[PDB]
Amino acid sequence: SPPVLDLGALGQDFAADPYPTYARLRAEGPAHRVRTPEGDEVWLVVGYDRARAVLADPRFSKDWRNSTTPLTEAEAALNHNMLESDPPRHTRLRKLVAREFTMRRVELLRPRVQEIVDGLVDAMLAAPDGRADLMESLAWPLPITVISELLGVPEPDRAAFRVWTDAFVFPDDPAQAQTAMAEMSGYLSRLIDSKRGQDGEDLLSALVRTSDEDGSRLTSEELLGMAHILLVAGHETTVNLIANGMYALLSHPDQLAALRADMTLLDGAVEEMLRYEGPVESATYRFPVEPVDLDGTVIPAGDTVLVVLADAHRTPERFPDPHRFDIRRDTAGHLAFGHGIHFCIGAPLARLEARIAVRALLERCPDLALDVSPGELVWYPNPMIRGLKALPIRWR
Ligand code: HEM
Ligand SMILES: CC[C@H]1OC(=O)[C@H](C)C(=O)[C@@H](C)[C@@H](O[C@H]2O[C@@H](C)C[C@@H](N(C)C)[C@H]2O)[C@@H](C)C[C@@H](C)C(=O)/C=C/[C@H]1C
């Protein structure tokens, strides 16, 4: 089916503000064939109700064996993860790490996350001119530092994830993203082998042991896929929640003032950051196992479907006055972390990081503000991730 719109042709204007386009589409129907800025042809599902339903609908699979579109060699190497599986494989894989990310288990990481944030912020505050780029100084370093310590990724090996992730989000090429994947995949395999038999206590070491104890519970391919998903799934997302959220807060002085006046509104503010400018613009690939009809529009089986969480969050019927960033707004039911069996397992960790980061910036940066007109900001064209290239800020 030919695309009705080529998102790439819309340019940076769409990347910066995609909402009007999604809403115009929603006004004419729930499903639309489009071409992403990358060149991929997929279906977009818009509207909160339809989005929510599709996310949990078992008729839409995440197993590539149900996609008419073949996986590339590199992707086929990291495909065996819970997010790209259906029950029972998904059920088995998720159980292996579910207990690791509960709210109570994550709470024990507060002291260390707080140290990391205080460290990064104080380093940022060393700027002789009271200016810095929040992405480079805090948004990017925080999540990678936290997850690497949890998984056991050596400090020296983290710089490479900077370049690799930039390739995944913001290429320069189709090809390039694949190259980055092959590189990272190769690295993960070597990191896993370096753990085997070393008696480490980090999560990756424990997973390696789990795989060695029972290859049926976690195969070599699934072990590699687990390392991949735990590193990727929470990196780019958390990074952009922090940057996007602060951008939202700093571009709405009234909300900043409100949070300043009552820090107990912090948790609600982070939830509205997810609703208003969540990092996941469109969910990961879903494939109908059978032809599915959405309000008259039939999506053929095997086709690629992207649920546009960004649009669901701007649906008036569900979030009144959607264009307004209101930190005290009712956010119950948002889909920023997904919905259904694939609901984010790292949500408590992401919230811990964001809440601690947001508070530190507000309590230690006197007169914190954006140091650039918003029209000068550059947003990623990637269909799944909503994010900035940089976020220049200033303080007294
Ligand atoms: C602000 C940060 C985060 C956001 C907005 C986010 C969002 C999401 C979303 C939308 C999904 C579902 C995607 C879909 O259904 O297509 C998901 C799945 C997942 N996320 Fe997160 N995530 C974040 C942080 C994390 C962190 C910190 C971890 C690390 C533990 C993580 C690990 C995962 C995993 C493993 C899954 C797969 C769940 C499954 O398939 O059962 N996420 N996340
Ligand atoms: C928590 C949701 C994150 O998504 C994922 O973890 C999934 C499993 C993932 O890693 C893929 C969606 C990647 O997206 C793309 O990767 C390219 C190299 C190939 C491309 N292909 C389908 C055309 C597509 O799979 C992931 C590396 C994407 C980047 C931008 C990312 O970090 C997003 C993460 C969340 C959406």
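Following Swiss-Prot, chain A shows residues 11-406, kept in their order.
Each Cβ is built from the backbone N, Cα and C atoms, and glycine gets one as well.
In Swiss-Prot this protein carries:
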- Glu94, 187-191, 238-246: substrate binding site (BINDING)
- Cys354: heme binding site (BINDING)
- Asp50 to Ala: Mildly reduces activity with YC-17 and narbomycin (MUTAGEN)
- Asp50 to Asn: Increases affinity for narbomycin and YC-17. Mildly increases activity YC-17 and narbomycin (MUTAGEN)
- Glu85 to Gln: Reduces affinity for narbomycin and YC-17. Strongly reduces activity with narbomycin and YC-17 (MUTAGEN)
- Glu85 to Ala: Strongly reduces activity with narbomycin, but has only minor effect on activity with YC-17. Loss of activity with YC-17 and narbomycin; when associated with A-94 (MUTAGEN)
- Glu94 to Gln: Strongly reduces affinity for narbomycin and YC-17. Strongly reduces activity with narbomycin and YC-17 (MUTAGEN)
- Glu94 to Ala: Strongly reduces activity with YC-17, but has only minor effect on activity with narbomycin. Loss of activity with YC-17 and narbomycin; when associated with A-85 (MUTAGEN)
Entries of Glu85, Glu94, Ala190, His238 (recorded positions) sitting next to ligand 1, with Cβ under 6 Å as the cut-off:
none
Close-lying binding-site residues around ligand 2 among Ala190, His238, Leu240, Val242, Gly244, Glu246, where CB distance stays under 6 Å:
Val242, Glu246
Any idea what the Cα distance is from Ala190 (substrate binding site) over to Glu85 (mutagenesis position), rounded to a whole Å?
11
What residues, ordered by sequence, lie under 8 A Cβ-to-Cβ from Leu240 (substrate binding site) and sit at least six positions away in the same chain?
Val107, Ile157, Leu161, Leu213, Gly356
Can you count the other CB atoms that lie within 10 A of the CB of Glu246 (substrate binding site)?
22
Once the chains shown are all counted, how many other Cβ atoms turn up within 10 Å of the Cβ of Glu94 (mutagenesis position)?
24
With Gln188 (substrate binding site) as the reference Cα, tell me which of the recorded positions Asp50, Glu85, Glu94, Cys354 is the closest one.
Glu85
